[PDB]
Amino acid sequence: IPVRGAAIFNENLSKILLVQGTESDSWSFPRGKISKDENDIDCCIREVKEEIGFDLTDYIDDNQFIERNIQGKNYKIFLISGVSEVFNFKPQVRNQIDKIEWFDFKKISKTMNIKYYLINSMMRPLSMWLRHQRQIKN
C-alpha cells in the first residue's frame, strides 16, 4: 500500500522530470508500491529505475523527502537534484509507464491543458525546498 517515488530536478533546479502512466493521462512523480522485502530507499530506487532507466542510488538523500497521506495511501517522495537533462530516459519494461518528460517547474503552478497528480498538493513544500536548494548552490 505505501508508495515511494522521487521529485527529480535538473542541475540548475529549474525543471522536474515527470511521467505519465499507462492507466491515465495525468503527469506525476515516478513512483511505485513498496514491496514487503524492501525499505523506502530501495523501493524508490527500484521503481524509478524501472520507470525511467535511471539509477538514483548516488543521488537520493534519505532525509530529504515529502511524506503526505492522501486518499488512503501513504506517499513518501524523495527530493533529488543534479540529474542531467540530456540523459536518455527510457523504461526498463515498455509498459511500466507511457511517457517521460521534463517540465518547467515554476510554470506548473499555472495548474489547475495538462493534468497533474500528487504534485499540485505538494507544491508548497516542494517549492520551498527548491528555492532553498537554489540558495545553497549559488
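To match Swiss-Prot, the residue numbers of chain A are left as they are there, and the shown ones run 103-214, 218-243.
The backbone N, Cα and C atoms fix where each Cβ goes, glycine too.
These come from Swiss-Prot:
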BINDING   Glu149, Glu153  Mn(2+) binding site
MUTAGEN   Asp142 to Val  In DCP2-7; impairs mRNA decay at 37 degrees Celsius; when associated with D-60 and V-68
VARIANT   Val188 to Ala  In strain: YJM339
Inter-residue Cα distance where the pair is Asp142 (mutagenesis position) and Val188 (variant position), in Å: 27
Which of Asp142, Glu149, the listed recorded positions, has fewest other Cβ atoms within 10 Å: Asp142
Densest Cβ neighbourhood among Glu153, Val188 (recorded positions), 10 Å radius: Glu153
Euclidean distance between Cα atoms of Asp142 (mutagenesis position) and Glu149 (Mn(2+) binding site), Å: 11
Whole-number Å value for how far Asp142 (mutagenesis position) lies from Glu153 (Mn(2+) binding site) (Cα to Cα): 17
Interval bridged by 3 absent residues [Cα of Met214 to Cα of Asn218, Å]: 9
Secondary structure of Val188 (variant position) (DSSP, helix/strand/coil): coil
Three-class DSSP secondary structure - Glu149 (Mn(2+) binding site): helix
